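Below: one structure, written as structure tokens.
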There are 2 protein chains.
Amino acid sequence: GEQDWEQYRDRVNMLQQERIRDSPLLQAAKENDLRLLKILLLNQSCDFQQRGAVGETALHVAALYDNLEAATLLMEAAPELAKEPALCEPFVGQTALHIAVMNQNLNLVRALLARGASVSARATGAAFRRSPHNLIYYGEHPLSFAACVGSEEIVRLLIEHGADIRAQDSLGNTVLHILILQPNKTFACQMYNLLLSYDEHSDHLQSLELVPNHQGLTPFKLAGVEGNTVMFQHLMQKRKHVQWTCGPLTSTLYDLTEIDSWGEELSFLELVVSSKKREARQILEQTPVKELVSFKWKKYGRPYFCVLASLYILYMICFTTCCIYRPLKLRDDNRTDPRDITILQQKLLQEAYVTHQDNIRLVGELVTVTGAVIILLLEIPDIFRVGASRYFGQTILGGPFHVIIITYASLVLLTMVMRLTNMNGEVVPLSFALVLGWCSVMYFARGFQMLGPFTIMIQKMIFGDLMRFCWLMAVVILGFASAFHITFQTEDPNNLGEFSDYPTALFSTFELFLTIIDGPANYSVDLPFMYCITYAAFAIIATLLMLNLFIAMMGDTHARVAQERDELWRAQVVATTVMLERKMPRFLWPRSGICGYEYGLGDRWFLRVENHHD
Amino acid sequence: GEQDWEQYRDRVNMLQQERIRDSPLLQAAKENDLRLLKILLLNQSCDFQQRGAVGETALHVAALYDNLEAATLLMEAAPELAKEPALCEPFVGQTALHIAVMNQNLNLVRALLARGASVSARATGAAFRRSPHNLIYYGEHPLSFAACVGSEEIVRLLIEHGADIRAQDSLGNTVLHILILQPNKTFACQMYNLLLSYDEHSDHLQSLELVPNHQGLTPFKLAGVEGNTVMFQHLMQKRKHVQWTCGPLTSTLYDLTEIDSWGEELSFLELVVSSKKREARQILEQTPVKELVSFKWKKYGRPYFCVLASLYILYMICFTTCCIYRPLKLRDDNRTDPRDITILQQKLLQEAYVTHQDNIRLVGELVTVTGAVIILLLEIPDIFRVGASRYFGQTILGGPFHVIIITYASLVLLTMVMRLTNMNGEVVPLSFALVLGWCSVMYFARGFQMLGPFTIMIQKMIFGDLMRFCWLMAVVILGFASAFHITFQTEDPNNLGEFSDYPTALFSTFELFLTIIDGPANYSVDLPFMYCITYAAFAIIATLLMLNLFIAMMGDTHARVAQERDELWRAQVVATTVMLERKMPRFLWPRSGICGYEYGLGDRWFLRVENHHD
């Protein structure tokens, strides 16, 4: 690939205008020059099946520019032009009916359909598919075009000429899926009511509402994925009824069949919390959904989360104590190596199990490794289910805690390999394990409103501002650490040995940036004067300016989300509820909501909501 | 208890709708199906005393859905249905008159009262009591229902059929108490004027205004507890009169009898500052109240607070100097224990009183312990008065300073036990006493506007943000302190002994989090390389990110209250005024306001307010 899409798309859009300029019939379609077009079509003339650079006809050009005078004269001379689709790459299958509807030209649609335009024509070209570089997605059928332009009269005219409402495009979207993807949401529900009124369940196999996608999503399920909360509240108007109303009080009964999704392998609520669209989190604060996941969290979600929190915390204490007590003996080698002298005075034991206090630790260590395969048997089946990047990427479904808890379980499994192999470097995977193990306890901080939004800010600082600061911090601690190394390369390393080696001078200048270590000073020796100029420059540019600017932007990444993670914590417990309702067994978590079978109203499981309004 | 309330309340609300669906008479009451209901009640038919699942009648169902056609046909066939209450747990005592008023159905109330509905019926069920899970509290009588719906015409119709306005519900609330608990406050005072106009003091024992609650509160006293400032200003319109008005100036004379509450054991002003409701602090900025507690604070509150401040500060100097000089002698045991060698070189004296300089300290120490029982004789009678959790919980009445000053007086009493027992660990209760003693001086920082709101922010940071940060700080200093301990478990503890023990490694990593101690470094020895990776990870995640995010949210808990504790300090001196007017004697604090007895207008003590208005 040498060129890209839009450079090809601009080439088609200018080759198309050239052929309109080159051919006098196509120009007379564009100019609405019915003077010339009468004289031109009076005689035997240009073939009406002459094409542009895209496969357009003269009727497509006469409809792209709303010229119903020229389009009448074209169809009177050539009636077979109404059934003609374009033929080349971007506009494949687009008919003049696809354009007369998209211009909302009603009198052109009547003139086209009287000439036998096909309402079942589907624009299968790549300039109609739902792609991030197409500006609109209106579907493929002209009935689907009339809905997304919001024209009530073309829809009432296209059904009368035999457009089935269950017409499914190449994505699997029927027209009810496509109305949900439109941006002017409060004008789309009136087309949604109009399209369902013409449905009238003659087919009634899924009754146009349960007709899924190629990704399985019904239109109700898709409104939660795309975050169409205006369409969601409209869709719940037919899934409820008011039991009674007494003054200010009102008790209404929501259907909860398509929200709870009991038998479904991929429920409605996982598709809302694992949706990458960002207005999908406003679905979780709607009138049947908010009451449902609050009932699941309080009655069963937070009690079952706190025991798992109190078990994992008690698990990590058992892992920590098997690190604190760990098999160490005095080293075999007398230290003949006093070179920055070796402070390592003891080494690992090999197969140390002699004492009874060790046998208590053997019990303890087996809780760690069998606790770790339990961790592995819970998560690596779930990376194979959502796609291993939808899993790790979405930061409300655990996200960068499943990466941590898998890495933790990998390292303690790696440690028990080394304990049986008698490898010597056991301290390296254990130190990574203890950090990753105990910082994974912050996963359970989502279960508490105090601690909840506070832990999302740490994820928006590790990934947000640390990747916007550590690059422009590493250039300062590479220029200055080298500058501090060169100034001290010619000195005694026993007096101010903070820059004696270049690896340690990177470490000291990393610390002096953060001022977690003291400024280097030895007042009983003459330091080089270039150091006092370099360090005074360093302390201003790095310590003073660059920290307190990073704190200034980290203070702004907190202020920008301190009013926005109180709403993401309310979406973080929903992703914890439906994670827990799916994993741990069925005799815990019974079906939420009132069973509508002991009362004579069905088998659907309802949710009753009592509300007050003045 | 297996299920909870609302799961029982939802069960009643759906069992009730089932019986309406099961019985054709109850359905015809709901449907307004007067076709069927005429045919049904033409014959001998279902018993009219058939009930739903709650004890409802057909007349209750015909009034829950405002069907006065069906309710007329029900009462014409069965006239004894108007006097029928429901019989089961949530709706006990609710009559159809309780529903016809709550729907504000005036023509249904006239048709019910003509059939002999009882206006004195009281809905004693649990779905009418003032509880946090009921959405409204409208009282129990239908006159009380007509007031809280704001229907002037039902009240003017229910009095005419003999509803006494002094009708007291199970909480002790008369209807004037219930109008104050309503949320649309500016529409409730017009019902308050209407209800007082029909009172006309024929009873005149308390004249409906002094009729207390079961918690003793009159409606004027309850408007300060619930913070009904709209009702409070309306209640002070009848407790004032303008002496004169001259252009812009106006001198008005407030009654101050029910505000100052002179003979009352529980005054009006303690019920406003110790109220847990949060709009009760706007009562303290109203036109007779703000001028009264400003006069009490300036004339007598701040002079008497500053001597008690200057006495307690001078008391704490006397306690501190008896700690600084304290009986210590050189230790008896030669230190045969050089294990992290014992720096303890001297011990406690036993009965040390030999010298004259000690006898000065004996005078000093008795000021401390008799100052401490004086503290105990002032506070532990007051935990037995407000309820020992209303006392400690409310942070404007001292709050977490009465916990401190009781703990301080407990520890110096515990110290004088140890001085007579010759216990050895006297340093432990004294160190707690000196911290708690001198930080209790911040109680007196409420007496000064500069220092006032600054000390409320420390209480909103100790309890607010420290409990939202120290949990997610303790997981970092447990993962890293263990990770720093394991990496240094196999080294010489004499070179970088900051993580030699696991208790001290928790201490060092606690300090390195805050960077109150230097980063561990010893450039004359080879530190383990895993430390330089762990510490560089620690300094970024803990020192840099997690501090300056905690400062970012602690900066936001200050910015959110720097415009809100300037109004809580103005409620913190009111709680200090009425604390001081109650405790210290009566010859200090004379009665505030002008005695209306030397002038010929009563014996009530008035407050004169001169104000300016353009």
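Numbering, chain B: per Swiss-Prot, residues 25-638 in sequence.
Per the header: electron microscopy, 2.8 Å.
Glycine residues also receive a Cβ, built from the backbone N, Cα and C atoms like all the rest.
Here's what Swiss-Prot has on this protein:
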BINDING   B:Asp542  Ca(2+) binding site
MUTAGEN   B:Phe425 to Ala  Decreased inhibition by the synthetic drug econazole
MUTAGEN   B:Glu535 to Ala  Minor effects on Ca(2+) permeation
MUTAGEN   B:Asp542 to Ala  Abolishes Ca(2+) permeation and Ca(2+)-dependent current decay; no effect on monovalent cations permeation
MUTAGEN   B:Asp542 to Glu, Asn or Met  Attenuates Ca(2+) permeation and Ca(2+)-dependent current decay
MUTAGEN   B:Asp542 to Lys  Abolishes channel activity
MUTAGEN   B:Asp550 to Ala  Minor effects on Ca(2+) permeation
Spatial neighbours of B:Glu535 (mutagenesis position) among the mutagenesis positions B:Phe425, B:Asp542, B:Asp550 [C-alpha, 10 Å]: B:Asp542
Filtered mutagenesis positions - B:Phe425, B:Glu535, B:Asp550 - keeping only those with Cβ under 8 Å from chain A: B:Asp550
Reduced DSSP assignment, B:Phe425 (mutagenesis position): coil
Cβ neighbour count (within 10 Å, all chains shown) around B:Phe425 (mutagenesis position): 22
For the mutagenesis positions B:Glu535, B:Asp542, B:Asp550, the one whose C-beta sees the most other C-beta atoms within 10 angstroms: B:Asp550
Nearest-integer angstrom distance between the alpha carbons (Cα) of B:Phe425 (mutagenesis position) and B:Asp542 (mutagenesis position): 35
Distance from B:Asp542 (mutagenesis position) back to B:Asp550 (mutagenesis position), taken between C-alpha atoms, in Å: 18
